[PDB]
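Participant: The structure under discussion is supplied below as structure tokens; questions concerning it will follow.
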Amino acid sequence: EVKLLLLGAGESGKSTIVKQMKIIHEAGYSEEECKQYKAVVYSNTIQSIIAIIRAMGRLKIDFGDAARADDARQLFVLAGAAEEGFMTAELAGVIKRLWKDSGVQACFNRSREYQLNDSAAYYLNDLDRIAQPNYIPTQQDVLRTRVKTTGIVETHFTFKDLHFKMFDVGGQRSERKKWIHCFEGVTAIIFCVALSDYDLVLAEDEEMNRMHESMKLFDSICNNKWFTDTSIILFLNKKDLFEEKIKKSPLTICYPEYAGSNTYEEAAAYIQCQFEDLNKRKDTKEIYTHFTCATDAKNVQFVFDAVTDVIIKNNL
Ligand SMILES: Nc1nc2c(ncn2[C@@H]2O[C@H](COP(=O)(O)OP(=O)(O)OP(O)(O)=S)[C@@H](O)[C@H]2O)c(=O)[nH]1
Ligand SMILES: [Mg+2]
């Protein structure tokens, strides 16, 4: 029996790690389960396109083609259908034309100025597939969904002859108060950090850098004596998004003293060091750091294999 607690700021990837466990260890979302996420996929897709359209007003970005102004009207008239799990051909076309507009694209590429789901491009690039008649979410479509965690989610699986129980709580500021309900009997903490959050600010507070907030939480948890004998595992998550992001958005927005290059390896290492240096007892307490892409089953499989090895060797 092994108890794992997923901790981390909102949108760090915790509940996506929980889904991956189910996919790799259990054996995938059945068709009935996938159909359940259909409305979440459509909801996430419509919320994303609306969020970009909303930001265009704040940021005074015009559509590239004026004809999109009528698509944007039709978008709101037809959007309620999507919430119910339906997607007409008319609604797909509207969203597609919007998504292809150069003004909409200009605003998409300015998304750190507002709040936009990580999976916006992923669904929006796949409209023709997700809008098809009788669409059923794939495993990846399910992994990509975004729903806020309220409460405490418990999942169970078997791996390497061990019974895992995995606990997942919300990481938004409003849910932090509930972390303490999970602190008993923990074999290991998996602390998730969104690597690509370095240039973002909190949904709950525009003046707080997302990665700074993540550092404060890690500092708190990592140095809590209650957890002296709990294995502390750090997942530096969203490394795929990070990779892309680091090429065009300076790390100095987050860490003004960063002197390295705008490259994946140097910047990833630096973030790791910033987090591991919050450890106040480095000679007595080890952090196990892994760099992850939560949505990628092959990455999470091999990483969780290594994590389990460590838990197996250290607890017993
Ligand atoms: N591209 C990419 N997307 C990811 C990765 N990890 C998570 N995501 C996506 O990020 C979004 C947020 O992930 P999620 O699992 O909900 O975070 P969370 O920690 O559980 O968020 P919370 O508010 O309830 S506490 C989801 O849409 C998910 O698919 C990743 O490694 N790469
Ligand atoms: Mg969660």
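Chain A is numbered as in Swiss-Prot; the shown residues are, in order, 33-348.
Structure method, as recorded: X-ray crystallography, 2.3 Å.
Note that Cβ sites are derived from N, Cα and C of the backbone, with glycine treated the same way.
Sharing the features that Swiss-Prot gives for it:
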type	residues	note
BINDING	43-48, 150-151, 175-178, 200-204, 269-272, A326	GTP binding site
BINDING	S47, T181	Mg(2+) binding site
MUTAGEN	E43 to A	Mildly impairs receptor binding; mildly decreases basal and receptor-stimulated GDP exchange
MUTAGEN	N149 to I	Inhibits interaction with RGS14. Does not inhibit interaction with RIC8A
MUTAGEN	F189 to Y	Increases basal GDP exchange rate; no effect on receptor-stimulated GDP exchange
MUTAGEN	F191 to Y	No effect on basal GDP exchange rate; mildly decreases receptor-stimulated GDP exchange
MUTAGEN	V332 to A	Increases basal GDP exchange rate
MUTAGEN	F336 to Y	Strongly increases basal GDP exchange rate; mildly decreases receptor-stimulated GDP exchange
MUTAGEN	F336 to A or C	Increases basal GDP exchange rate; mildly decreases receptor-stimulated GDP exchange
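Buried or exposed, and what's around them? Tell me for each listed feature.
Facilitator: Reduced to three states, the DSSP call for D200 (GTP binding site) is strand. The local packing around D200 (GTP binding site), expressed as other Cβ atoms within 10 Å of its Cβ over all shown chains, amounts to 25.
In sequence order, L38, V179, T181, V185, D200 constitute the residues six or more apart from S47 (Mg(2+) binding site) in its chain with CB-CB distances below 8 Å.
Listed in sequence order, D150, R178, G203, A226, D229, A235 are the same-chain residues six or more apart from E43 (mutagenesis position) with CB atoms under 8 A from its CB.
According to its DSSP assignment, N149 (mutagenesis position) is coil. Within 10 Å of the Cβ of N149 (mutagenesis position) there are 19 other Cβ atoms, across all protein chains.
Note on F189 (mutagenesis position): other Cβ atoms within 10 Å of its Cβ, all shown chains, come to 16.
Listed in sequence order, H57, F336, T340 are the same-chain residues at least 6 apart in sequence whose CB falls under 8 Å from the CB of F191 (mutagenesis position).
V332 (mutagenesis position) has a Cβ environment of 26 other Cβ atoms inside 10 Å.
There are 24 other CB atoms within 10 A of the CB of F336 (mutagenesis position), with all protein chains counted. Classification of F336 (mutagenesis position) by DSSP places it within a helix.
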Participant: May I ask you to report the DSSP-based helix, strand or coil state of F189 (mutagenesis position)?
Facilitator: strand
Participant: Which residues, sitting 6 or more apart from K46 (GTP binding site) on the same chain, put a CB under 8 Å from its CB?
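Facilitator: Counting only residues 6 or more apart in sequence, the Cβ neighbours of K46 (GTP binding site) under 8 Å are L38, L39, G40, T181, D200, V201, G203, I222, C224.
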Participant: Given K46, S47, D150, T181, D200 as the binding-site residues, which ones have a Cβ positioned under 6 Å from some atom of ligand 2?
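Facilitator: Close enough to ligand 2 are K46, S47, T181, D200.
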Participant: Looking at the mutagenesis positions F189, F191, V332, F336, which have a C-beta within less than 6 Å of some atom in ligand 1?
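Facilitator: Among the mutagenesis positions listed, not one has its Cβ under 6 Å from ligand 1.
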